[PDB]
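One structure below.
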Amino acid sequence: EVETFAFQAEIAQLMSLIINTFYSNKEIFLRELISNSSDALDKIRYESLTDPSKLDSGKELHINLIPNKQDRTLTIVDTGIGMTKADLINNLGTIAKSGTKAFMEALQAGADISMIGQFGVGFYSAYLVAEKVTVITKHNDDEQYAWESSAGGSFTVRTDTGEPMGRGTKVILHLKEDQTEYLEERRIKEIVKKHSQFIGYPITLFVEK
Ligand SMILES: Oc1ccc(Oc2ccccc2)cc1
């Protein structure tokens, strides 16, 4: 049972700007997704300070980067707080309507796309490099769900029958054909060292056969 939703007009406009604007510094997508993962890990850590049972779904707090050249996917996995179904539908837990408004005002006022994270909508920078994004998520208070969008104004949400996650979020980037440099170990390592050197959780870059 797959449910199809329309993006709010302002979010569709944000994604079309990300997809259509000429902007060479695409590597910032990874910084933005890792920062989102760190924010999600912060949230479940804070909740666990007064309720240790919040970690019954997994004690380890970490971020994994999993490139797969055969599938042409880059997956960012975190064991953070995850999102409920309501969170997924409500722009993946963001205030994306007001954030887009502030972002697009900054763009005509000098800013560039690399500052997207300052407006709370850094997730959508995934579409700098991905033709399709799949988000698998599990929150302690809900079931496991899969969100998916190839932009074009709509997204889908369905119950996920795949590998149980325990708790957290998995962002699967189905990369554009000319963006496969972000599957290379040395390229990912360079970006993490440049932009994510002070993230307070272990970031493990998986290798391939
Ligand atoms: O890109 C991401 C990464 C992790 C996400 O999960 C979160 C869940 C709750 C708060 C923040 C984040 C949401 C988007």
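Residue numbering for chain A follows Swiss-Prot, covering 16-224 in order.
Structure determined by X-ray crystallography, 1.6 Å.
The backbone N, Cα and C atoms fix where each Cβ goes, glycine too.
Taken residue by residue with DSSP, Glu47 (mutagenesis position) is part of a helix. One entry in Swiss-Prot concerns the mutagenesis experiment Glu47 to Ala. Its note says: Strong ATP-binding. Strong interaction with HSF1, HIF1A, ERBB2, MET, KEAP1 and RHOBTB2. No effect on interaction with TSC1.
According to Swiss-Prot, the experimentally introduced change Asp93 to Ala is described as follows: Impaired ATP-binding. Strong interaction with HIF1A, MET, KEAP1 and RHOBTB2. Loss of interaction with HSF1 and ERBB2. Los of interaction with TSC1. DSSP assigns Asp93 (mutagenesis position) to a strand. Taking a C-beta cut-off of under 8 angstroms and a sequence separation of 6 or more, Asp93 (mutagenesis position) has the following same-chain neighbours: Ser52, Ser53, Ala55, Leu56, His77, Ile78, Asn79, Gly183, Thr184, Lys185, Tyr216.
Here Swiss-Prot describes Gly97 to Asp as a published mutagenesis experiment; the accompanying note says: Abolishes ATPase activity. Same-chain residues at least 6 positions away in sequence with a Cβ under 8 Å from that of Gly97 (mutagenesis position) are, in sequence order, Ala55, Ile59, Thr152, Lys153, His154, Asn155, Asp157, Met180, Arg182, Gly183, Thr184.
A simple way to gauge crowding: the CB of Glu47 (mutagenesis position) has 21 other CB atoms within 10 angstroms, across all the protein chains here.
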